[PDB]
Amino acid sequence: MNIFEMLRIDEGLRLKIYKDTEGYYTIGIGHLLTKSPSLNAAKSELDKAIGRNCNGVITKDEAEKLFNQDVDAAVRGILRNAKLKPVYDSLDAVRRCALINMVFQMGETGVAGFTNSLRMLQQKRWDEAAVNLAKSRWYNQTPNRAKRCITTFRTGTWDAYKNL
């Protein structure tokens, strides 16, 4: 189990624009296109992103390309972030994957705002941090994916996905 397989389980693969849990236009493996209500704003964003006229549809290859970009941008984001960097350096390899997973889902800014939880992960207070992360909108909106992620932080194992 690696970060890519893990995100593929959490986000799914969709070769056609779609709407995210939130009402947003997405495509491939959780690639947020726009928070704008236009199917037309989304299709333009998509062609700009892919560099071809897609007409709301893309190939596997294209989706994977977008995926490679996103995880990479998520890693460099954590590495350049003064709030995130220390937590990450402090963690074991499995728990690191869990922070990349949160960061790919909610962005840098989002996760950087989970101050308390960050402070607990850094302190290695596992159970306590698990409980804290659950008290969020993220958990209430997409509970099963949040739970898998929270369990990875709580245990340091890939159990939650081992099922899937």
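Here the Cβ of each residue, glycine as well, is placed from N, Cα and C on the backbone.
What Swiss-Prot lists as active site, proton donor/acceptor is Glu11, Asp20. Per Swiss-Prot, substrate binding site is recorded for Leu32, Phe104, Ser117, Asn132. Looking at Swiss-Prot, you'll find the mutagenesis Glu11 to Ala, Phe, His, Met or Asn noted as follows: Complete loss of enzymatic activity. Quoted from Swiss-Prot, the note on mutagenesis experiment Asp20 to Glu or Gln is: Loss of 99% of enzymatic activity. One entry in Swiss-Prot concerns the mutagenesis experiment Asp20 to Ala, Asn, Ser or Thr. Its note says: Complete loss of enzymatic activity. Swiss-Prot lists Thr26 to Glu among its mutagenesis entries, and the accompanying note reads: Complete loss of activity at neutral pH; covalently bound substrate. Among the mutagenesis entries in Swiss-Prot is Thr26 to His, noted as: Facilitates transglycosylation more effectively than hydrolysis; covalently bound substrate. While the structure shown retains the original residue, Swiss-Prot records the mutagenesis experiment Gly30 to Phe with this note: Almost complete loss of enzymatic activity. The enzyme is destabilized by 1.5 kcal/mol. Looking at Swiss-Prot, the entry for mutagenesis of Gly30 to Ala says: Almost complete loss of enzymatic activity. According to Swiss-Prot, the mutagenesis experiment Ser117 to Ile carries the annotation: 500-fold decrease in enzymatic activity. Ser117 to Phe appears in Swiss-Prot as a published mutagenesis result, with the remark: 10-fold decrease in enzymatic activity. Swiss-Prot gives this note for the published mutagenesis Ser117 to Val: 50-fold decrease in enzymatic activity. What Swiss-Prot says about the mutagenesis result for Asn132 to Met or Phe is this: 2-fold decrease in enzymatic activity. For the mutagenesis result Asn132 to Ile, the note given in Swiss-Prot is 5-fold decrease in enzymatic activity.
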Recorded positions near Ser117 (mutagenesis position) (Cα-Cα within 10 Å), from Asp20, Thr26, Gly30, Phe104, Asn132: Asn132
Fewest other C-beta atoms within 10 angstroms, as judged across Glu11, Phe104, which are the recorded positions: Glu11
Candidate with the highest Cβ count within 10 Å, taken from the recorded positions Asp20, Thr26, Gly30, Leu32, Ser117: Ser117
Cα-proximity to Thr26 (mutagenesis position), 10 Å cut-off, over recorded positions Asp20, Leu32, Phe104: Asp20, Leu32
Chain-internal residues, separated by at least six, CB under 8 A from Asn132 (mutagenesis position): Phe114, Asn116, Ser117, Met120
For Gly30 (mutagenesis position): DSSP state (helix, strand, coil): coil
Length of the line joining the Cα atoms of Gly30 (mutagenesis position) and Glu11 (mutagenesis position), in Å: 5
Recorded substrate binding residues, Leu32, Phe104, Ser117, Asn132 - maximal Cα separation rounded to whole Å: 26
Alpha-carbon spacing, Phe104 (substrate binding site) to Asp20 (mutagenesis position), which is rounded to whole Å: 14
Distance from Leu32 (substrate binding site) back to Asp20 (mutagenesis position), taken between C-alpha atoms, in Å: 8
Three-state secondary structure, which DSSP defines for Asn132 (mutagenesis position): helix
